[PDB]
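S.K.: Sharing a structure with you now.
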Number of protein chains: 2
Amino acid sequence: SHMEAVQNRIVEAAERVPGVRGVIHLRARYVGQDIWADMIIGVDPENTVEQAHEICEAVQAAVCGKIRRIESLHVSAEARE
Amino acid sequence: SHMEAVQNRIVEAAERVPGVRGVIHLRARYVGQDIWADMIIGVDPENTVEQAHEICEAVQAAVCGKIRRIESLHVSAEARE
Ligand code: NI
Ligand code: NI
C-alpha cells in the first residue's frame, strides 16, 4: 500500500503528458528499494508511429523525473478512442 | 533518507506556486506514517498581508495535494528580496 501510492503517482504523472489518452496498463515492482515498471499508454489512432514513440519517451522522462525511485520504466502505446 | 525524498517533494511543490520566492524553512517529522510539517515561504515585501495569506493557503493545498502522507502542514510567510 506504499506501492499503491507509488502507482498513483505514476499514473498521475503519465496522464499529464500531452498526447496520453489514459494509462491502459501499469505493472510496478520493487527490486530492492528501486522500482521497475512496465506501462502502456493510450494514444490517438491517428498519431503517427513516430509521434506515439515521442509521447512514450515524454512519458518516460515525466514519470522518472517525478518519481525518483524508478530505475527502469518501459512505456508502449496502443490506439485508444 | 526516505524523509529527504519527502522534503524534496515538499520544497519542489511549494516552489511551483505563484508568489513563492523560495522555501525559507521546512521542518518535517513523522508522526507514525503521517507527516507533520512547518514551513516558511519567501514573498514579495510589497505583497499585501492578505496576498501573503493567500499564497500560504495555496502552498498548503498544492503541497498536501501532491504529498498524500502529510496530515498537518503550517505555512507562514516572510519578506524576501
Ligand atoms: Ni527516437
Ligand atoms: Ni483567509
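First residue shown is number 1, and so on along the chain.
Method of determination (from the header): X-ray crystallography, 1.6 Å.
Note that Cβ sites are derived from N, Cα and C of the backbone, with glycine treated the same way.
Reproduced below are the annotations present in Swiss-Prot:
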type    : residues                             : note
BINDING : B:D38, B:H74                         : Fe cation 1 binding site
MUTAGEN : B:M39 to P (Swiss-Prot position 250) : Severely impaired magnetic response, cells make very few, small magnetite particles, less MamB and MamM protein accumulate. CTD no longer dimerizes, CTD has cannot fold properly and is unstable
MUTAGEN : B:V49 to G (Swiss-Prot position 260) : Nearly wild-type magnetic response
MUTAGEN : B:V49 to W (Swiss-Prot position 260) : Significantly reduced magnetic response, many fewer, much smaller magnetite crystals formed, still stabilizes MamB, CTD dimerizes, binds fewer cations
BINDING : B:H53                                : Fe cation 2 binding site
MUTAGEN : B:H74 to A (Swiss-Prot position 285) : Wild-type magnetic response, no change in magnetite crystal size, number or shape
MUTAGEN : B:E78 to A (Swiss-Prot position 289) : Nearly wild-type magnetic response, fewer magnetite crystals of normal size and shape
BINDING : B:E78                                : Fe cation 3 binding site
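I would like each feature placed in context: is it buried or exposed, what are its neighbours, and how far apart are things?
M.R.: There are 14 other Cβ atoms within 10 Å of the Cβ belonging to B:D38 (Fe cation 1 binding site).
Counting Cβ atoms from all protein chains shown, B:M39 (mutagenesis position) has 23 others lying within 10 Å of its own Cβ. DSSP classifies B:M39 (mutagenesis position) as strand under the three-state reduction.
There are 9 other Cβ atoms within 10 Å of the Cβ belonging to B:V49 (mutagenesis position).
Secondary structure at B:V49 (mutagenesis position), taken from DSSP and collapsed to helix, strand or coil, is helix.
Annotation for B:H53 (Fe cation 2 binding site): spatial neighbours B:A77, criterion Cβ-Cβ under 8 Å with sequence separation of six or more.
All chains included, 12 other C-beta atoms sit within 10 angstroms of the C-beta of B:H74 (mutagenesis position).
Just so you know, the Cβ of B:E78 (mutagenesis position) picks up 14 other Cβ atoms within 10 Å once every protein chain is counted.
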